[PDB]
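Reviewing the structure listed below.
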Amino acid sequence: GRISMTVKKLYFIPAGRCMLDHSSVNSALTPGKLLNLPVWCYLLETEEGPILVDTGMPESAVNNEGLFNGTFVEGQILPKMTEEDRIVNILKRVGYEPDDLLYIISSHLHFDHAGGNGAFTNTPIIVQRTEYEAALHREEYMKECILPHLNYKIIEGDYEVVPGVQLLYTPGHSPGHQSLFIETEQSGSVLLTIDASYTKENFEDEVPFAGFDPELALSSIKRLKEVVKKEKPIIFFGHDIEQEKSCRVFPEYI
Ligand SMILES: CCCCCC(=O)N[C@@H](CCO)C(=O)O
Ligand SMILES: [Zn+2]
Ligand SMILES: [Zn+2]
């Protein structure tokens, strides 16, 4: 019969930082205090091979806090990225080259999640169709996040990548946002919300936060709460300065 298989290791890998006004983590706050938020990628060691979740910020952000000057989000988003935080350099320091990866999973195509996608020209890049179409046609997305000739593996809805690695369709923060539900050998069930909730309070208290469609984001939180009720996972949020204070990071794993 079937026996649940698990991921060997889940690593949390810091991939630079990004400043956002605090009203992006709580839409009720009056703008004027920036927060220096973590940017994450995740590396999964699986029986099938290594899987990278998200790819950090684009090269244009390197030593360029002013990347969004001149744009509709000038002053609202300030990347904090050095040369060391380029995904290929991160990967090389951990022990991989792009072609070693089995899959890339793009949670969504915001610049802090897909800015490194162009480095992976052979690995299949798993992305929701509604996210891909949004980035193709909407000028809010950076071109770096929707390069045309990458090996996209477009999916629709929930999806099993390999045994132990699940994608949960969680639109709202972006049109085709997806979260991850992972079963690891050391820890059991893990929910990576990604940006379906920037912080614990966005999830527990349903505090509104930056996103394309807040009403959808709330329904995706409600779905994730159903999952949580059934699976009781450990939960990690997308851009949570408080939670970062307790998160085990590379070279530790869960
Ligand atoms: C004002 C807070 C915005 C939060 C996330 C977002 O829309 N990111 C966009 C910004 C560029 O339009 C992206 O990364 O594509
Ligand atoms: Zn986002
Ligand atoms: Zn994000």
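Heads up, residue numbers simply count up from 1 along the chain you see.
The header says X-ray crystallography, 0.9 Å.
Note: Cβ is positioned from N, Cα and C throughout, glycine not excepted.
Looking at Swiss-Prot, you'll find the mutagenesis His108 to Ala (Swiss-Prot position 104) noted as follows: Abolishes activity. DSSP assigns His108 (mutagenesis position) to coil in the three-state reduction, outside any helix or strand.
What Swiss-Prot records for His108, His110, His173, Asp195 is Zn(2+) 1 binding site. Its Cβ taken as reference, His108 (mutagenesis position) is surrounded by 31 other Cβ atoms within 10 Å in the chains shown.
A mutagenesis experiment is reported in Swiss-Prot for this position, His110 to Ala (Swiss-Prot position 106), and the note states: Abolishes activity.
For the mutagenesis of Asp112 to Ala (Swiss-Prot position 108), Swiss-Prot gives this note: Abolishes activity. The structure shown keeps the original residue.
Reduced to three states, the DSSP call for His113 (mutagenesis position) is helix. Other Cβ atoms within 10 Å of the Cβ of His113 (mutagenesis position), summed over all protein chains shown, number 28. Annotation comment: Swiss-Prot describes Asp112, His113, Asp195, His239 as Zn(2+) 2 binding site.
As a published mutagenesis entry, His113 to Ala (Swiss-Prot position 109) appears in Swiss-Prot alongside the note: Reduces activity by 85%.
Under DSSP, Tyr198 (mutagenesis position) is assigned to coil, being neither helix nor strand in the three-state scheme. Here the residue is the original one, but Swiss-Prot notes a mutagenesis experiment at this spot, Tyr198 to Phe (Swiss-Prot position 194): Reduces activity by 70%. Slow substrate turnover.
Within the same chain, residues at least 6 positions away in sequence whose Cβ sits under 8 Å from that of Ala210 (mutagenesis position) are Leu20, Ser24, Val25, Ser27, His173, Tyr198. One mutagenesis experiment catalogued in Swiss-Prot, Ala210 to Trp (Swiss-Prot position 206), is accompanied by this note: Small decrease in KM value for hydrolysis of GBL, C5-HSL and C10-HSL.
Experimental mutagenesis at this site is recorded by Swiss-Prot as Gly211 to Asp (Swiss-Prot position 207), annotated: Small decrease in KM value for hydrolysis of GBL and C10-HSL. Increase in KM value for hydrolysis of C5-HSL. DSSP assigns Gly211 (mutagenesis position) to coil in the three-state reduction, outside any helix or strand. Shown in sequence order, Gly172, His173, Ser174, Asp195, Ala217 are the residues of the chain, 6+ apart in sequence, with a C-beta less than 8 angstroms from the C-beta of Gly211 (mutagenesis position).
Quoted from Swiss-Prot, the note on the mutagenesis of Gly211 to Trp (Swiss-Prot position 207) is: Small decrease in KM value for hydrolysis of GBL and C5-HSL. Larger decrease in KM value for hydrolysis of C10-HSL.
Annotation of the published mutagenesis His239 to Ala (Swiss-Prot position 235) in Swiss-Prot: Reduces activity by 85%; the original residue is retained in the structure shown. The local packing around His239 (mutagenesis position), expressed as other Cβ atoms within 10 Å of its Cβ over all shown chains, amounts to 25.
In this structure the alpha carbons, written CA, of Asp112 (mutagenesis position) and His239 (mutagenesis position) are 11 Å apart. Checking the mutagenesis positions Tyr198, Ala210, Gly211, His239 against ligand 2, not one has its Cβ under 6 Å from it. For the pair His108 (mutagenesis position) and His239 (mutagenesis position), the C-alpha distance works out to 14 angstrom.
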